[PDB]
Amino acid sequence: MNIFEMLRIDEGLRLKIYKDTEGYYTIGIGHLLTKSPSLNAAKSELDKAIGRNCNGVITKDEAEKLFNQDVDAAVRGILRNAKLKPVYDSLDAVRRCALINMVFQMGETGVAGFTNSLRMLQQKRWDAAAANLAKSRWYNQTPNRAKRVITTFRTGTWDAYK
Ligand SMILES: [Cl-]
Ligand SMILES: [Cl-]
């Protein structure tokens, strides 16, 4: 089990524009296109993204290419972030995947807002962090996926995903 396999489970694969759980125009493996209502604003972003006229449909390879970019982007943003970097540096390899998961999902800024939770992770207080993470809109909106992430943090194993 690796970060890619983990995210593929949590996000799905879709070859045609769709709306995310939040109403947003998305494609491939959890690749957000825009927060605008316009289906046209989405089709434009999408061609910009691919370098072709997609007319809202992409190939597997293309979805994978975007997936590589996003995971890379997520990892670099953590390493570049003053709040995130220390947490990540302090973590084991499994728990590190958990932090990348959250960042890919909610962006650097959002995750950086979980001040208390981050502090508890850094102090290796697994149970308490898992309890704090749960008290969020994130958890309330996408509970099954959040629970899987939370369990990964609490345990340090890939149980939730196997
Ligand atoms: Cl709450
Ligand atoms: Cl969910």
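Including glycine, each Cβ sits where the backbone N, Cα and C put it.
Here is what Swiss-Prot says about this protein:
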ACT_SITE  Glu11  active site, proton donor/acceptor
ACT_SITE  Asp20  active site, proton donor/acceptor
BINDING   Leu32, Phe104, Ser117, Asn132  substrate binding site
MUTAGEN   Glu11 to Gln  Complete loss of activity
MUTAGEN   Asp20 to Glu or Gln  Loss of 99% of enzymatic activity
MUTAGEN   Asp20 to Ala, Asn, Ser or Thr  Complete loss of enzymatic activity
MUTAGEN   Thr26 to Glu  Complete loss of activity at neutral pH; covalently bound substrate
MUTAGEN   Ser117 to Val  50-fold decrease in enzymatic activity
MUTAGEN   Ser117 to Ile  500-fold decrease in enzymatic activity
Site of maximum Cβ density within 10 Å, from mutagenesis positions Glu11, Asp20: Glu11
Nearest of the binding-site residues (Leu32, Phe104, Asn132) to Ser117 (mutagenesis position), judged by Cα-Cα distance: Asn132
Spatial neighbour of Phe104 (substrate binding site) that is closest, considering only the mutagenesis positions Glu11, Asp20, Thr26 and their CA atoms: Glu11
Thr26 (mutagenesis position): nearby recorded positions from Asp20, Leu32, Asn132, Cα cut-off 10 Å: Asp20, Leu32
Helix, strand or coil at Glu11 (mutagenesis position) [DSSP, three-state]: helix
Spatial separation of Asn132 (substrate binding site) from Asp20 (mutagenesis position) - C-alpha basis, Å: 25
Which same-chain residues, if any, lie at least 6 apart from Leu32 (substrate binding site) yet have Cβ under 8 Å of it: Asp20, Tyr24, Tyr25, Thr26
Cβ atoms near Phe104 (substrate binding site) (within 10 Å, other residues, all chains): 25
Helix, strand or coil at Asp20 (mutagenesis position) [DSSP, three-state]: coil
Rounded distance in angstrom between the Cα atoms of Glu11 (mutagenesis position) and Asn132 (substrate binding site): 23
Around the Cβ of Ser117 (mutagenesis position), the count of other Cβ atoms that are within 10 Å: 23
